[PDB]
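Following: one structure in structure tokens, then a few remarks.
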Amino acid sequence: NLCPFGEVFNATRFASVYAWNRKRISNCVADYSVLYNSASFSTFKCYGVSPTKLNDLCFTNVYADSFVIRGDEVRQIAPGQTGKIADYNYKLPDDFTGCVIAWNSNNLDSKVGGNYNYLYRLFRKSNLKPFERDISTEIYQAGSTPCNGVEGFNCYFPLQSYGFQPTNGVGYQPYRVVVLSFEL
Amino acid sequence: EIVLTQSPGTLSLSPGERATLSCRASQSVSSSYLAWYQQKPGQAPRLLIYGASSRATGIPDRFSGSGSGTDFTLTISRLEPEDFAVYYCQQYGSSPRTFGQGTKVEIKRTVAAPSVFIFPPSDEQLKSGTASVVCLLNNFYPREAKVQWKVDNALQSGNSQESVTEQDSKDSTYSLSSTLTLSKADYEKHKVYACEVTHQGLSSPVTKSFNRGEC
Amino acid sequence: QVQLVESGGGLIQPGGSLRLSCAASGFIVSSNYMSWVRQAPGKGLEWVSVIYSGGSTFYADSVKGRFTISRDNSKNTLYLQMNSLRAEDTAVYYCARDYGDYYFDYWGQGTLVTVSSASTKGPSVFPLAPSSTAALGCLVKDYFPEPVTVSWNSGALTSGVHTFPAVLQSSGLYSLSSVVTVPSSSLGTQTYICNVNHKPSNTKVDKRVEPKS
Ligand SMILES: *[C@@H]1O[C@H](CO)[C@@H](O)[C@H](O)[C@H]1NC(C)=O
């Protein structure tokens, strides 16, 4: 009974980082040595556990989180980072035990003209707690006046569209990310 | 580390002409993440274009930018008497955010030759053990001039400071003053003090000098 | 309605500290990104710091470990604590709200911060005698700090006057020439006196400029 990793990494559609997706992976024999030996992954960092020797461990629940962001931002997926992503979208805790996998996906999530389907939260009054998921779309009140659901001046929509274009630099290309949370 | 090189450095045009400013980056600027700012003399910058095309709030329609990748452009369809300022482009497709050096939109006018004048160091200042020679260039255009000092026909370098005024609100000319500074001792070891002015408006370089002590 | 008013600027010794303020109206600093942008004299713009609405802060490399940006939700004011200042820090500091770490869409008025180890010194005024339309003027030399207002014949003479901008001499003091072109027909009919005023030192100078012999 092998774990449904295929249903997460090889998924056809990934979610926007603001509404990141979580899959509960439990009751299955997982082989993590096939992942760390792929070369297709440009980012494979583990914290609290060693990359090698990952199979010699056992956990109560293993969560798989997925979303899309730019390359310039994959550095923010790690314990203790700051920036638009780790602040208002996806926050790892400081005592994080798991692995942060990510790979360039400019051939799937980019389109001629730009792919705006993917979104990220731009304004938020306070930072996220570790593993907080905020899908609220209320107008961000940046001024002294109420907004009452009307955009305008000092009344902005709190989500921004990424707009990945194939002709961009590598730092602003779409990247698919998977985060493994291990509960010992 | 993305470097923005605007060009030209100054732009000479008359009211009602089309103004095009360039802004070229060293590396791709992803997603057309480029802004344009305007800084009238003695004021805080103002936002004109965000996103290389999206016009800011309240900005007049004559402003409009385009461009993608490594080459952007802020265009002014019909220039106004209040659009003669410096324009900064700014990139935010990578951190850290950087600006350009600026493009100055001048007022084009007819070529005008400078009136040259030279002043011996006042005796009062010689008492202070410091000799200041001043070479004035009055009402000229374009602003590109060149002043070389000659003390006994030896070209001086590294002891002169220039200073230019802003384009006059009437004749739209410039005025420049080069200040040569020497010690009382050195000033008195030489005779002929001169300044040579090379300007586009002069047929041949103009040289106005004086002998020490009005000899 | 929406306004940004800076303060706290002034002359400060090198290596010393200084806190700038940015009183905000219509804005809630606790809800916007707030950046400081400085502009050295004659040079271009330069991003200094930013504080995300959530609390995270970032700094340019040239001020990292020396500047600290913060805010007081209770007074709706933005702060910028500068330490170990140096001469290359001299500039006009703007506080501006930016649209999410992207572009700065509303700027303040700017506050000048001068970092210099010079003492208050009044100017020494020297004539530029009109030797034999003529031109004459004054050489205001060796003053600190700016500015010095130069007028001619108590504001009566204003045509053809060209007061040049201050140039910072290598000694750390400012020099500044003023000139006025006039019809050579009056070099003996009219008396030209330039009124130099330097408020920082309570120094008012009058210097008549006339031909030599
Ligand atoms: C994704 O599909 C390829 C091709 O079928 C397969 O080789 C790869 O193992 C799949 N990924 C996972 C995580 O199973």
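Chain A is numbered as in Swiss-Prot, which gives 334-517 for the residues shown.
Header lists the method as X-ray crystallography, 3.2 Å.
Positions of Cβ are set from backbone N, Cα and C atoms, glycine also.
As given in Swiss-Prot:
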MUTAGEN   A:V483 to A  Increased resistance to neutralizing antibodies
MUTAGEN   A:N501 to Y  Increased binding affinity to human ACE2
VARIANT   A:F456 to L  In strain: Omicron/EG.5.1
VARIANT   A:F490 to S  In strain: Lambda/C.37, Omicron/BQ.1.1, Omicron/XBB.1.5, Omicron/EG.5.1
VARIANT   A:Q493 to R  In strain: Omicron/BA.1, Omicron/BA.2, Omicron/BA.2.12.1
VARIANT   A:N501 to Y  In strain: Alpha/B.1.1.7, Beta/B.1.351, Gamma/P.1, Theta/P.3, Mu/B.1.621, 19B/501Y, Omicron/BA.1, Omicron/BA.2, Omicron/BA.2.12.1, Omicron/BA.2.75, Omicron/BA.4, Omicron/BA.5, Omicron/BQ.1.1, Omicron/XBB.1.5, Omicron/EG.5.1; May enhance affinity to human ACE2 receptor
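The structure, with features from Swiss-Prot marked on it.
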residue: A:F456; record: variant position; Cβ within 10 Å: 23
residue: A:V483; record: mutagenesis position; Cβ within 10 Å: 8
residue: A:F490; record: variant position; Cβ within 10 Å: 13
residue: A:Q493; record: variant position; Cβ within 10 Å: 18
residue: A:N501; record: mutagenesis position; Cβ within 10 Å: 24
A:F456 (variant position) and A:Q493 (variant position), Cα-Cα, nearest whole angstrom: 9
Spatial separation of A:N501 (mutagenesis position) from A:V483 (mutagenesis position) - C-alpha basis, Å: 33
Distance [Cα-Cα, Å, rounded] between A:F456 (variant position) and A:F490 (variant position): 8
Residues from A:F456, A:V483, A:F490, A:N501 facing chain C - recorded positions, CB under 8 A: A:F456
Recorded positions in contact range of chain B, given that the Cβ distance is under 8 Å, out of A:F456, A:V483, A:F490, A:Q493: none
Integer Å distance between the CA atoms belonging to A:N501 (mutagenesis position) and A:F490 (variant position): 25
